[PDB]
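Down below is the structure, laid out as structure tokens.
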Amino acid sequence: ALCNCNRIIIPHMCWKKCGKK
């Protein structure tokens, strides 16, 4: 699935745009 900025072993596009990982 797609960006859990609420799971924090982020997918890592999801990371950089959680603002993050």
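The backbone N, Cα and C atoms fix where each Cβ goes, and this holds for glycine too.
Feature annotations, reproduced from Swiss-Prot:
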- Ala1 to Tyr: Inhibits with high affinity rat but not human Kir1.1 channels stably expressed in HEK293 cells; when associated with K-12 and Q-13 (MUTAGEN)
- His12 to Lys: Eliminates the pH dependence of the channel block; when associated with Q-13. Inhibits with high affinity rat but not human Kir1.1 channels stably expressed in HEK293 cells; when associated with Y-1 and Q-13 (MUTAGEN)
- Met13 to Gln: Stable fully functional peptide. Inhibits with high affinity rat but not human Kir1.1 channels stably expressed in HEK293 cells; when associated with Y-1 and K-12 (MUTAGEN)
- Cβ neighbours of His12 (mutagenesis position) where a neighbour is any other Cβ within 10 Å: 11
- Out of the mutagenesis positions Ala1, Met13, the residue with the smallest number of other Cβ atoms within 10 Å is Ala1
- Item | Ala1 (mutagenesis position) and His12 (mutagenesis position), distance between Cα atoms, whole Å | 13
- C-alpha spacing of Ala1 (mutagenesis position) relative to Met13 (mutagenesis position), in angstrom: 12
- Task: Let me know the DSSP-derived helix, strand or coil state of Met13 (mutagenesis position), please.
- Result: helix
- Query: Under DSSP, is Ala1 (mutagenesis position) helix, strand or coil?
  - Reply: coil
